[PDB]
Amino acid sequence: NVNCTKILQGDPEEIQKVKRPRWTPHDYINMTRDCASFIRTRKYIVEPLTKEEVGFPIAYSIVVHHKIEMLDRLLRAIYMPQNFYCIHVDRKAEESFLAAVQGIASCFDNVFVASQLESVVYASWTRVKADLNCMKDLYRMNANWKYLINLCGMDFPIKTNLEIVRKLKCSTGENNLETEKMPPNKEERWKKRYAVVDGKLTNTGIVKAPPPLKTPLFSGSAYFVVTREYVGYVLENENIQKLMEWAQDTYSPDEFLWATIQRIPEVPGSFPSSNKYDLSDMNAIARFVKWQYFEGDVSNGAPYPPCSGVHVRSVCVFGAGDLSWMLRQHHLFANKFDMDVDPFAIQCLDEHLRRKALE
Amino acid sequence: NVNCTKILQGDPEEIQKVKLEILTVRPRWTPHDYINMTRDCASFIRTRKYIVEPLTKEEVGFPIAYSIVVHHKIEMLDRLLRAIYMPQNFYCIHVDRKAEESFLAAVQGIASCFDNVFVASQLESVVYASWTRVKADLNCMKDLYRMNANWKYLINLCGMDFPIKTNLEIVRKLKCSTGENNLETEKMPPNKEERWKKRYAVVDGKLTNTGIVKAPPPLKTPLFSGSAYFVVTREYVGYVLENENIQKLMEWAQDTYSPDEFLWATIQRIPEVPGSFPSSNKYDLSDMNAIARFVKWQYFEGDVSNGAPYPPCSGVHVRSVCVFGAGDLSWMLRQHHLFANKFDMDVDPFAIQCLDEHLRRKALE
Ligand SMILES: CC(=O)N[C@@H]1[C@@H](O[C@@H]2O[C@H](CO)[C@H](O)[C@H](O)[C@H]2O)[C@@H](O)[C@@H](CO)O[C@H]1O
Ligand SMILES: CC(=O)N[C@@H]1[C@@H](O[C@@H]2O[C@H](CO)[C@H](O)[C@H](O)[C@H]2O)[C@@H](O)[C@@H](CO)O[C@H]1O
């Protein structure tokens, strides 16, 4: 009964009216037995919408571990025939979850499950390796995709696939990720060797050697928008390898490795290491994210308005109230959303992108 | 007499050749020559080869507006004007009143050959680093604003600027700006606060610090540091011309030093201003992140593979600002900026020469 168009306009009425039977992996394993029906019923798009999009193939590395129904909506939201989608399922997900992903992945020849799966531990190298596994497959399996966008189960796009290609063009062969001067408060992350003690990455207290790099370490996000040339480079380059193994025992390497690579002289699509080229999460186009401690009055020093949903680890899990402002940002994808916190943020967004993409 | 292609590819031997080409010595037009040449428009246009026919349907549907500020060197003005001329666009030229009558006449001369090119209805006597430099652009904005309502963005240029993107490339980046303004705007550095803390007066033709402390800015939002160059939407221009508060802000800045390097940067961070950015520093644009103007400063140049924003200047340095030599061209063309600064015919015509044909050759596709 909810009127989406109104939520998309900030209308306080709907926002308030907004602010149960749920599918399960088994329900998916069953819906996918017949691909043609799943696709038709779930209204997936299997026919390029424009030649412009067919001429600009994108690759995606989606790291997941549960919430099968979110993965379904996410994929459909960003699905196109010319693209390439490598799904990474955590080696620890529910066997039925895994089988459910395979069922969805096996209905499209451009969708598949990474040939190597890692058991992902929070803030550890494995998180990066998850994405690396996906890069290895996508890089070798095709040489025509322009950029690689890595996602996660709780991301959702706020742009159609057309708008994404156009912005990727505006990038003119350059990458686009958050990459800034190392905050002193995040240095402890890589100045000490870490290890998994009790399923938790802990500080061993051993001081690490300096990074085998002439370039300084930069700070960023785990999400990115890099060119195929970048991927091949971190995959092949003899030095990127020295750095990567050095980062293996650091805390949250995913939030400093990509951003540091982006500023290494020889890297395709990179930026000079002069802080004149630094990119903050708001300047970059990778992902729009609201951190608890920055929300406030945008008319007084705040990057963005306060969160209408809830917060998990200081990260705003969007609610129907956030949509209006969010949609006016330049980012490709927003994080995070949760069917268990507000399925309406996702529904309204979902339909909007589909309609806007069909007009 | 020299292979441009090589120069754009950064060939050391070739760059070295222009050096020998210069010292080892020509046609030099003057304001009068132009007053004569403009007598017959058909000929001037045809001869100087001005693209008087819209190139694509994509450009015709996306009108651009330019505000060019000049005071001398009429041959430079004509070259820059041809490099960016397009029938669908609009060009407002501001000639300094301290300029030679022959020069102003030359510009009035050229301007008459084009219905879309005109001299600003109000000319200022510009003083370096003074509020009058901001007033000149403001004078153009009003003329361009009232003259037409279909141009999307206004780009302000000075005499020594040259484009490094074709008009279509420019139109495309503007479409990508998706309605936002693009210009430098960063946290106000400490060493530049003195520019607006004290009052400034022109003494013997040079703006000097009176010592008289001034009232705080008429703003709830902070003061931002930037440059005199920008890219803004027809709405940004409209708002600054009609908005009350801004008036109080501008007049308050009339007695400041280089009001042009904090004024625009600041208005771009004001809530309600069309195409602005949150005051939060997460949205700060450095000169390299913005796309308005590529410019190298002597104290920043050096080993790019070691922290330097860009490599050493190949031309010369006027006031710490690099005047481009053929040698700078290669690296510069790979930057995302719309225009560069600065170029000097007397320092290296080859840099302007190659850059000139390359852009034309590329527009023609
Ligand atoms: C204060 C602090 O260290 N917070 C950490 C988070 O930092 C944010 O990182 C994002 C990157 O997209 C962005 O730079 C933001 O401005 C930062 O505040 C973040 O690193 C988090 C782990 O995901 O850990 C917090 O401790
Ligand atoms: C060191 C210093 O104060 N230099 C002044 C110039 O500063 C530069 O300003 C540009 C603006 O585009 C850019 O931000 C660069 O990083 C700065 O170094 C500049 O303000 C100039 C006046 O035009 O005066 C110099 O003294």
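Here chain A follows Swiss-Prot for its numbers: 56-74, 85-424, in order, are the residues you see.
Just so you know, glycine gets a Cβ as well, placed from its N, Cα and C.
Residues annotated as UDP-N-acetyl-alpha-D-glucosamine binding site in Swiss-Prot, with experimental evidence given as evidence: A:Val128, A:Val129, A:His130, A:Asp155, A:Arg156, A:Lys157, A:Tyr187, A:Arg378, A:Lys401. Quoted from Swiss-Prot, the note on the mutagenesis of A:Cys217 to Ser is: Protects from inactivation caused by air oxidation or thiol-reactive agents. Reduces the affinity for UDP-GlcNAc; when associated with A-378. Abolishes binding to UDP-GlcNAc; when associated with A-401. Loss of catalytic activity; when associated with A-378 and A-401. The glycoprotein binding site annotation in Swiss-Prot covers A:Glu243, A:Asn250, A:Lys251, A:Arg254, A:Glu320, A:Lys341, A:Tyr358 and is backed by experimental evidence. Per Swiss-Prot, active site, nucleophile is recorded for A:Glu320. According to Swiss-Prot, the mutagenesis experiment A:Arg378 to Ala carries this note: Loss of catalytic activity; when associated with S-217 and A-401. Reduces the affinity for UDP-GlcNAc; when associated with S-217. Among the sequence features in Swiss-Prot, the mutagenesis site A:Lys401 to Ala is noted as follows: Loss of catalytic activity; when associated with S-217 and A-378. Abolishes binding to UDP-GlcNAc; when associated with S-217.
Closest by Cα distance to A:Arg254 (glycoprotein binding site), from the recorded positions A:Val128, A:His130, A:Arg156, A:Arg378, is A:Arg378. Candidate recorded positions A:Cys217, A:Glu243, A:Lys251, A:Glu320, A:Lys341, A:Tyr358 yield A:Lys341 as lying near chain B, with Cβ-Cβ distance under 8 angstroms.
For the recorded positions A:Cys217, A:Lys341, A:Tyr358, A:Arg378, a Cα-Cα cutoff of 10 angstroms around A:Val128 (UDP-N-acetyl-alpha-D-glucosamine binding site) retains A:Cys217. Of all the recorded positions listed (A:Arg254, A:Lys341, A:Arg378), A:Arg254 sits in the most crowded Cβ setting, with the most other Cβ atoms within 10 Å. Considering only the recorded positions A:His130, A:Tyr187, A:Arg378, A:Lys401, the residue whose Cα is spatially closest to the Cα of A:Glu320 (glycoprotein binding site) is A:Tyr187. A simple way to gauge crowding: the CB of A:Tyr358 (glycoprotein binding site) has 8 other CB atoms within 10 angstroms, across all the protein chains here. Taking the C-alpha atom of A:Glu243 (glycoprotein binding site) as reference, the shortest distance to any of the recorded positions A:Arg156, A:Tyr187, A:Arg378, A:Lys401 belongs to A:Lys401.
Gap check: A:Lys74 and A:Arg85 flank 10 missing residues, and their CA atoms are separated by 16 Å. Of A:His130, A:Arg156, A:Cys217, A:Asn250, A:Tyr358, all annotated as recorded positions, the residue with the shortest Cα distance to A:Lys401 (mutagenesis position) is A:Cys217. Spacing of A:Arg156 (UDP-N-acetyl-alpha-D-glucosamine binding site) relative to A:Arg378 (mutagenesis position) is 23 Å (Cα to Cα, whole number).
The shortest Cα-Cα distance between A:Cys217 (mutagenesis position) and any of the binding-site residues A:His130, A:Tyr187, A:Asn250, A:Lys251 is the one to A:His130.
DSSP assigns A:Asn250 (glycoprotein binding site) to a helix in the three-state reduction. Closest to A:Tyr187 (UDP-N-acetyl-alpha-D-glucosamine binding site) in space, going by CA atoms and restricting to the recorded positions A:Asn250, A:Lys251, A:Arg378, is A:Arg378.
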